[PDB]
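K.L.:
There's a structure below that I have some questions on.
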Amino acid sequence: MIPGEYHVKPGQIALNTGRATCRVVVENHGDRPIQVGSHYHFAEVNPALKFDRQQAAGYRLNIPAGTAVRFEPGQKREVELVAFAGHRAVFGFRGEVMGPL
Amino acid sequence: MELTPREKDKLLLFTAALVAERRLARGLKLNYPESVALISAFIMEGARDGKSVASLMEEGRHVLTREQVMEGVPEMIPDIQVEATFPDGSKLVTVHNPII
Amino acid sequence: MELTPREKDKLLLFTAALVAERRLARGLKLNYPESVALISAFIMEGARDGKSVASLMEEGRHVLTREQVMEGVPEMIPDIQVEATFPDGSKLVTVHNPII
Amino acid sequence: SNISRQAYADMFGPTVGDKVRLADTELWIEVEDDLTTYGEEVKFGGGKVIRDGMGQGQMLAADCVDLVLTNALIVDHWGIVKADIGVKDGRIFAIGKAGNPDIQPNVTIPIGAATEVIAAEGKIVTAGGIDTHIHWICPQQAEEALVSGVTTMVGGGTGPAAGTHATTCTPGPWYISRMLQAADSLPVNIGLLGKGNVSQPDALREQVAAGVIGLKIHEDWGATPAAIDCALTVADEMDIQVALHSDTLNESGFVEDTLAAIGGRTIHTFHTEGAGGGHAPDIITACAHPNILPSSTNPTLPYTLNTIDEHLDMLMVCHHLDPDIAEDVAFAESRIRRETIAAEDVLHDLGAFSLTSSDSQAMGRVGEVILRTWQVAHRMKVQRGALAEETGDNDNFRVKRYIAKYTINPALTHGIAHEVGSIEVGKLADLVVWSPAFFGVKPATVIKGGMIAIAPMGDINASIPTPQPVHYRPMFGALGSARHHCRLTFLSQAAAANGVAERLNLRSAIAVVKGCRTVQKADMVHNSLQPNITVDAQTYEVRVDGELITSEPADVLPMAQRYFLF
Amino acid sequence: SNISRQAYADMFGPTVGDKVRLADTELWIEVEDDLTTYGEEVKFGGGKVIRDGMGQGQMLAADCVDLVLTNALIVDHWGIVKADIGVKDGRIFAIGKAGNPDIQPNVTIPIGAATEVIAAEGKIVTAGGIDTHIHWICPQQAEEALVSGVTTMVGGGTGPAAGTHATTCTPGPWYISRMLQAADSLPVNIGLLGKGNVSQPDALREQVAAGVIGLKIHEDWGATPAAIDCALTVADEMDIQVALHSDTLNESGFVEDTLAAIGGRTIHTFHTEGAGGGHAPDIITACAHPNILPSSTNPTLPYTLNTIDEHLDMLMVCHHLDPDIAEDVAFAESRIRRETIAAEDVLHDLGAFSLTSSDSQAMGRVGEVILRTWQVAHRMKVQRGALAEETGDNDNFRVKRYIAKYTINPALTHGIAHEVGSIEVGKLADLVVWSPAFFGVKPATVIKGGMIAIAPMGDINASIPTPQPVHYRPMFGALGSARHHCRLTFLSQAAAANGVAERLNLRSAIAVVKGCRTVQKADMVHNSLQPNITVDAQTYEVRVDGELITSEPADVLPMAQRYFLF
Amino acid sequence: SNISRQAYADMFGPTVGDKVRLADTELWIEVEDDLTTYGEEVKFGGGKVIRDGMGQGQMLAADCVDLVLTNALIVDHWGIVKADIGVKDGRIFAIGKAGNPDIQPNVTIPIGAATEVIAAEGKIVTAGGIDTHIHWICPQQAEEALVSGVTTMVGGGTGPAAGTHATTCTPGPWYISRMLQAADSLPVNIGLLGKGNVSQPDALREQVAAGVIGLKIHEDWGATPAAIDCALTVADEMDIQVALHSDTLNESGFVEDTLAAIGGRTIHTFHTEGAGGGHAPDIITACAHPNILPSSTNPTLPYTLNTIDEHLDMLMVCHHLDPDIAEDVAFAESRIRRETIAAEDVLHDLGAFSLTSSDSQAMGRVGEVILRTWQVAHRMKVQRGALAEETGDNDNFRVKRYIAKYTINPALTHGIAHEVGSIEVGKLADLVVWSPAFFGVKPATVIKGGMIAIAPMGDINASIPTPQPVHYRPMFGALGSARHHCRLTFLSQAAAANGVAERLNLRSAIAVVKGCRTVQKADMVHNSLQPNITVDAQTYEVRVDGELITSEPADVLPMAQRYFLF
Ligand code: NI
Ligand code: NI
Ligand code: NI
Ligand code: NI
Ligand code: NI
Ligand code: NI
């Protein structure tokens, strides 16, 4: 007997189903580490990350909400991205969009 | 003594540990508040002795075992945290999984 | 420990009984607040041990005798009442004429 | 992208089909539904979701909530569901999916710059409890009840005076006015009960016009058919509730005479089992009637090995009976009965008793209404198994039936369900956050009207709020003018119309009671049973349809020695 | 129908001719009169008298009392009587026989639906004490005094500042205004004293117009003939009282010069014995004069084996004298004298000293005014036997003489006897309920303006209010707006006329002082003696009509180790 | 007439050329000047100077001070001087020579009947501290900070909610209004910070108009260049301060990108060293810029043997990292660095870091801002010797540089230096009295707006205020309406203009912030250094002009085990 214990149903949960996805190769060209959150607008990440910024427009990382991907200096990796939904209006970040798309 | 509110608050923790210490001596299996108070007061006295934070983080895991507490108590306590005045001022001691 | 106000209030009662216990050990004749605290704390520990309400109602009458208290104290205490967490939850223990 | 169900539950709390044990009891709840979109859960923290342009939007304060409780597991009379809860202007705004409509789908709770966050993942959220049997013996009862998860207290009294030690009555306009003024200082919602024992209606109308939301008829002030008739006539005119503690002595009549004096009018019967007071030995039969809303007081809940012992010696102190007099022992064997105490637990499980309450410091424990309600549910699961209404491999229906006893049903009984009593849109945001291991025992956060009012808090000088000693301390929702904005004083319709709040210079928000006369047993949520109940005058055995109703006493209970220092 | 006197006393408390011992002292009171009709006593409880149509009537709130204290044994300056006490609108309504005029005879206190009950059978009820020597060093002194049975506190100060540590002075309009604002938070009635030491009358009129009810002349601010003359001139114009702590140093003159500066005008001499301050060694001779109202401070009361030891080492800390300097030891043997300390107890017993007071945390104990007054009465009974005024086999007259010292006489001295100071019709209902075994030590209930303000209270979560730990806790009469309605702030006539209460936004009830200039020694109830007293300048021996006045020091006292934990 | 310098210092406190050790540290202050006339020092007590016609004059209240602190040793940014301090209408009136102009020469502080006295001979008097990094997690933090000597608290929060546990943000008009109402109950001056993380200016203007005096940009709400730009634009329009906790993750850019987004506008960088948060690993380089006002939070102050251990295991609890994951340990070695922690102490000693603050219960200790500031000064004296600015054989300049860090510099940074922050004529009288042996650890008296608000106080029932137990207890300056008159709630100019105080019915005195946008590094008193600082991205070594900046960790500190019970 464990007070407040869970009895979790075995299995897996599929995340962000029915949404457009794409893969991009990213390389950290900076000399300091960069970590990117699940919901950050990927096209507006730190300029030291080198990748196809046009392909990432309107996309975020396809990872569990609240998690992150770390890029140590020099690190190259392929990441999977998922399209933003709702109104698809981007405001904030580096101030590159500030409106619909 | 010019006791500040934090010093008076720690008097409450010391008193709760005296209750726990007397129950442990009678051979009772300790409950949740008794176990937390007992391990917490041990850490405060270790700080008063001048033990280091790294030594108490380890020593605090050997105050109570699973056989000296009620069923479910180790799982109700994932960690214990307490601050005390060390020779080099207030420091936080975090003891991970103290009851095994 | 997440102490509730009732738990903190019982810490006050436990502390007053420590004062009384140390005076009794020196051979003093106990006064009114000391006698009440001493018998009350005995009952709380009996509840923690898992003794029944009916057993403590009787055992609480043999903690102190007329020869261990000041003149007039037995008559100032017609009964002692205290509640504690028994294995089956909070219960009230009433001890009639505890000092004889 | 996929995640295992175990890693998912550790990050966001359980989802559909997962089960949780309530504290150290044998009760298990199963998540019935989840209002999220998997992958779009909002989480607050360093590098997490609730950030500018991400899970937090660009809207002005008018277009977003003041507070969001993220990933909450709601336990309420209507369902056991996983959802985000939005609070705006101190009231429940929505139960649904929070976030930013600019980038996220299906957002019904918008998060902006004006939004505070409470992280509820892995926690259970319930409505604040409602105790309708308070004796105002001391103000310290308010903090004790609040710490236990009770946010509304209905009762009567003037302090530690003989009248209040015995009855929930605030007698007369002067004491009513003084207690309404005192209520502004307390961090719970309050409604007062006047002295209902009088045979002249004007002496009652005067108390209602002064501010009481109900009248208590108590045998210590004479619970005769004429006083009962008079109180109900005024109650019907003024839309207030009547609470009854009947004639234990059978001085003026038997239970059938009290029931005839009531004449089918709406009434709340306090401590219906009878130990707390009432016609000896058959007050319990009132739960058969459609106009009776029956409650239990808590020392008889559940039936345990020490119950009788502490109850035979409780009556000997309160009424000063002494075991030497045979007629006083015959009186002791009259209010205290093993048969009605054992039957009461079963009648709660069947839904024939609809409310639980304390009877604070007058044969009742103010901090134990919730705790004892859950101990009864546990003891009933163990002895009786699953309810007939139960679906699935869980105790969801039993949980919904029992939570209604201290939340929605007291609110409906006292005419305050339009303000409090459940987690529903438009109601005051009185919410309680529990860790599952401490469910029903020690809450993690008590929210009053949208502000945290009390919570466990560690060392004030520490580098974080978690270091020892952790004990309950009042928060900003319990201070001065913030407290006044976050609590309600309930008034009768006549007192509100007459400008009592302005005359007394009451500083808290005011609410008015309504619908006290039209509520009936059939309206009690999941607790509307009208059984054909009889009590044997000789043996005191309780029968329902000729079948004996009994239960066995517990020797050990959950929610007890594992949690409390004393 | 008959009942034995022993069974009667156990049910209703003592009656005419019965005697009660006060706590563990040798003082016995005898019930002088009983206002009941035997058989018609009102008793509250299950199946008792106070019930609808029985001991409780049908009258509206306007025709009955708000509160009744049933079967009280009253101890006051005018009598030791058994009676019911009625309270209405926060004031004493009647002392007499309570009940229902419909069925009971000789009812002068009607009980209705609007009536609360305090069961006083077997208890002693007195007026709340009045301490007129308060140093406002900290606000915590208010609760300590209230717990001891003191409901009114007159003094001066701004907090723990050097001026206040030494003197009862609230200096100037800004501090007076701030302390009047702070007083609304305290559960006692308050009046403030200004700094009276100035030779320009306008600097005094300014303080009176700001709100002080008196002026303290203290030697630490210079107690010279010019400052004394100036303060008394203003006092005569503004109807306020002057309190004096005279020139111990004999710097400006001897006691005869201070007395000549006074010029027959009304004045209150603080710590008249002199240890607390005043002309060394003969300030005690002021009790011979008709215009002097003399009080004692409490550390010298009664004379005990440890008095001198704690008093020789008290002066060495307060004034930082050090035993190494001979001129400082010569000063120590000047304020601290065995002869005047032993004589003071006798002068209290003869009625030559009329008031007792604390001198709170400035050579005085705030919670011990009442306790020490009774210890003196006990030590005097033991050493001197019965007073010349005593009739019967009891100490009734000695009790009336001593109770007047901390109730009516301080009230008369400070011009507040029209509001407080005794149990009389029309006065504020500040009442203290005592169990006889704890009389003068630990009260059962403290009522402020008709509401219970503080009382011993047991476990908040318990099934009754009596389980351990029982300790004093504030009640509803001490909370927010209820407290404001139940306490008084006393103002001078000039401050009330000038709208000081409206300007400062004072929330409590206001009362105005009057009759400070016309009160004289002959007006001191049972304490009007003007003896022909002399002090020998060499030996310090006190003589009255050439007869040596002395007493022996106690080694053990009642109201001490039997009751206190530390 | 002559007196030896030793006897003089024992009676009046030290004079010119005398030296005092600060608590148990190695810091010595030397009295630079003395404003008295030898022989004319004012002393209060039996037979002393402050008496009618002597050191006390005949003036009306308008012509004298309300309070005098006699023979104070002032320690402030402008000097270490011996003087009397006069207070009138709750503000500092004069620093000079007190007494009576009728008989004494060079009197600039007149003493009359309306004057209270605080005896400061042998004590050090400083301004009340100002903490600008408060997380309003619980109201109990106010008393803890006040007891430590902090009288003003600037921060944000709503209670123990996830948003507040992590950030100093009071989000939105509803929470801002509720927290401003709650602030009236607290005995410290308060100003609130809103949530600055939004890319729409109207959502920020709304919070400023509701009452915040600043906006906190926190990485947990997204510290992106667009949110930073938006917050600074609004700050420039509304004359409020911006506080920054930068993007530790380097998600949106590196430190140079944050600095470019700032664009030379005025900003307060919180925990500039970086452990508390910010661009990893080089946020520390911001102290080189003229528009940056850099503060430290206190757990990294000073660098000690246990610092890292408690800081590596602090981040693992706050962010739930777990030592098993390599990427979380790589993150742990990113915010926690020995090199920047050791360099921070030196940067404080050189004046490159200008403020100290707590980060209360969110990687900071509310009662230790002052204590830790002095521990750094001690550790720096011991390791580095005398500062280049130091004259004489004393640490006067180092003391002036460090005291400015928690008094004047936070006040200048937040636009409140016109009201508080130093002992200067016209400022609020928030003063702290210290005995030299307890300097910086345990004060003797805390004065708020001219009234004592908290002080150590002994046994309430004792004959004097010094008997045990002595512990901190609230005084009259902390009660009800007196508290409202003695504290300030700071508002933005827009909130004051819009009648927010009248709308919310705020009862305390109101002050308005101004001059937040024009303050720069050059304005930081004795802490205006702009060093050429670099951080190595690989090794994290801090260099100034190519020279390595480091210090050694302490094993034992002063102001620690000698003073505290736990
Ligand atoms: Ni009842
Ligand atoms: Ni009841
Ligand atoms: Ni005096
Ligand atoms: Ni005095
Ligand atoms: Ni930060
Ligand atoms: Ni912070």
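The numbers used for chain E are those of Swiss-Prot, and the residues that appear cover 2-567, in sequence.
Just so you know, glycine gets a Cβ as well, placed from its N, Cα and C.
Here's the feature list from Swiss-Prot:
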- E:129-567: domain 'Urease' (DOMAIN)
- E:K217, E:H246, E:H272: Ni(2+) 2 binding site (BINDING)
- E:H219 to N or Q: Increases KM 100-fold; optimum pH is 6 (MUTAGEN)
- E:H219: substrate binding site (BINDING)
- E:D221 to A: Reduces activity 1000-fold and increases KM 10-fold (MUTAGEN)
- E:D221 to N: Reduces activity 50-fold (MUTAGEN)
- E:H246 to A: Abrogates activity and reduces binding to nickel ions (MUTAGEN)
- E:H312 to A: Enhances thermal stability above 50 degrees Celsius (MUTAGEN)
- E:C319 to A: Reduces activity 2-fold, but increases KM only 1.7-fold; optimum pH is 6.7. Reduces binding of nickel ions. Resistant to inactivation by iodoacetamide (MUTAGEN)
- E:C319 to S: Reduces activity 3000-fold, but increases KM only 3.9-fold; optimum pH is 5.2. Reduces binding of nickel ions. Resistant to inactivation by iodoacetamide (MUTAGEN)
- E:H320 to N or Q: Reduces activity 100000-fold, but increases KM only 3-fold (MUTAGEN)
- E:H320: active site, proton donor (ACT_SITE)
K.L.:
Rounded to the nearest Å, what's the C-alpha distance separating E:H246 (mutagenesis position) and E:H219 (mutagenesis position)? Just drop the number here, would you?
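P.N.:
About 5 Å separates the two Cα atoms.
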K.L.:
Going by Cα-Cα distance, pick out whichever of the mutagenesis positions E:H219, E:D221, E:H312, E:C319, E:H320 is nearest to E:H272 (Ni(2+) 2 binding site).
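P.N.:
The smallest Cα gap between E:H272 (Ni(2+) 2 binding site) and any of the mutagenesis positions is with E:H219.
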K.L.:
If you draw a 10 Å sphere on the Cβ of E:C319 (mutagenesis position), how many other Cβ atoms land inside?
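P.N.:
Counting Cβ neighbours of E:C319 (mutagenesis position) within 10 Å gives 16.
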K.L.:
Scan E:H246, E:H312, E:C319 for mutagenesis positions whose C-beta lands under 6 Å from an atom of ligand 3 and note them, or write none.
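P.N.:
Close enough to ligand 3 are E:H246.
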K.L.:
Within the same chain, and leaving aside E:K217, E:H246, E:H272, name every residue whose CB is within 8 angstroms of the centroid of the CB atoms belonging to the recorded Ni(2+) 2 site, in sequence order.
P.N.:
E:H134, E:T168, E:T169, E:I218, E:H219, E:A244, E:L245, E:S247, E:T270, E:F271, E:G277, E:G278, E:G279, E:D360
K.L.:
Expressed to the nearest Å, what is the distance separating E:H219 (mutagenesis position) and E:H320 (mutagenesis position) at their Cα atoms?
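P.N.:
Counting only the Cα atoms, the answer is 15 Å.
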K.L.:
E:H312 (mutagenesis position) to E:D221 (mutagenesis position): how many Å between their Cα atoms?
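P.N.:
Cα-Cα distance, E:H312 (mutagenesis position) to E:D221 (mutagenesis position): 19 Å.
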K.L.:
Tell me, how many other CB atoms lie within 10 A of the CB of E:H246 (mutagenesis position), whichever protein chain they belong to?
P.N.:
26
K.L.:
Tell me which residues of the chain lie with their Cβ under 8 angstroms from that of E:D221 (mutagenesis position), as long as they are six or more apart in sequence?
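P.N.:
Spatial neighbours, sequence-distant, of E:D221 (mutagenesis position): E:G164, E:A167, E:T168, E:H246.
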K.L.:
In angstrom units, rounded to an integer, how far apart are the Cα atoms of E:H320 (mutagenesis position) and E:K217 (Ni(2+) 2 binding site)?
P.N.:
20
K.L.:
Would you identify the secondary structure of E:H272 (Ni(2+) 2 binding site) according to DSSP, in three states?
P.N.:
coil
K.L.:
E:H219 (mutagenesis position) has how many other Cβ neighbours within 10 Å of its own Cβ?
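P.N.:
I count 27 other Cβ atoms within 10 Å of it.
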K.L.:
Would you kindly determine which recorded positions in the set E:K217, E:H246, E:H312 have their Cβ under 8 angstroms from any Cβ of chain F, listing them in sequence order or replying 'none'?
P.N.:
none
K.L.:
With respect to ligand 5, which members of the recorded positions E:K217, E:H219, E:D221, E:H272, E:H320 satisfy a Cβ distance under 6 angstroms to one of its atoms?
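P.N.:
Listed by sequence, the hits amount to none.
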K.L.:
Counting only other Cβ atoms and using a 10 Å cut-off, which of the recorded positions E:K217, E:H272, E:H312, E:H320 scores lowest?
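P.N.:
Taking E:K217, E:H272, E:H312, E:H320 as the recorded positions, the minimal 10 Å Cβ count falls on E:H320.
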K.L.:
Which recorded positions among E:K217, E:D221, E:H246, E:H272, E:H312, E:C319 have a Cβ sitting under 8 Å from any chain B Cβ?
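P.N.:
Among the recorded positions E:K217, E:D221, E:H246, E:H272, E:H312, E:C319, not one has a Cβ sitting under 8 Å from a Cβ of chain B.
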K.L.:
Determine, from DSSP, whether E:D221 (mutagenesis position) sits in helix, strand or coil.
P.N.:
helix
K.L.:
Which of the three DSSP-derived classes (helix, strand, coil) applies to E:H312 (mutagenesis position)?
P.N.:
helix
K.L.:
Between E:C319 (mutagenesis position) and E:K217 (Ni(2+) 2 binding site), what C-alpha distance do you get in Å?
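P.N.:
One finds 20 Å between the Cα atoms of these residues.
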